[PDB]
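Asks: After the structure tokens below, expect a handful of questions from me.
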Amino acid sequence: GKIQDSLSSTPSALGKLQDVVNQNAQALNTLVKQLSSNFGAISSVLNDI
Amino acid sequence: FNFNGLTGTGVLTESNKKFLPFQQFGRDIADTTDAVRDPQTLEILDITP
Amino acid sequence: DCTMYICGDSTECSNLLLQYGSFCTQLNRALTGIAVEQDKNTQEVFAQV
């Protein structure tokens, strides 16, 4: 019975398992955000250039 | 589609976005155009590949 | 810190780093992830009583 309340006590009880999906979404988000950099070129839009 | 010289590719659908009168282009996180106004008629359009 | 190494003490070079996006923001997250890990390892191996 204590296990039922302990899990519902704090939301951070699943920190060891929550960080797995947060890191995956964090790294993937930066990859698409990097597409806006022009890398010293005229513009970041390949269709426009 | 080719609006004012901006080449692109996708399906044009009706958009509920509320552009201010002095704005013409909408962009996402990846700096890719998603909303654009017809130069002749003042309705707003949505872009999705 | 990236700005002190790649373009240290120069404002002209500091501006040119912004056009690359957020490369060195990723590095700061990388080196701080292992930094916390080092302080963690001492706690499982020693702080057991």
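Residues displayed in chain C correspond, in order, to Swiss-Prot positions 737-785.
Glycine residues also receive a Cβ, built from the backbone N, Cα and C atoms like all the rest.
Take a look at what Swiss-Prot says about it:
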VARIANT   C:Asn764 to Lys  In strain: Omicron/BA.1, Omicron/BA.2, Omicron/BA.2.12.1, Omicron/BA.2.75, Omicron/BA.4, Omicron/BA.5, Omicron/BQ.1.1, Omicron/XBB.1.5, Omicron/EG.5.1
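What's the neighbourhood like for each of these?
Replies: DSSP assigns C:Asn764 (variant position) to a helix. All protein chains considered, the CB of C:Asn764 (variant position) has 12 other CB atoms within 10 Å.
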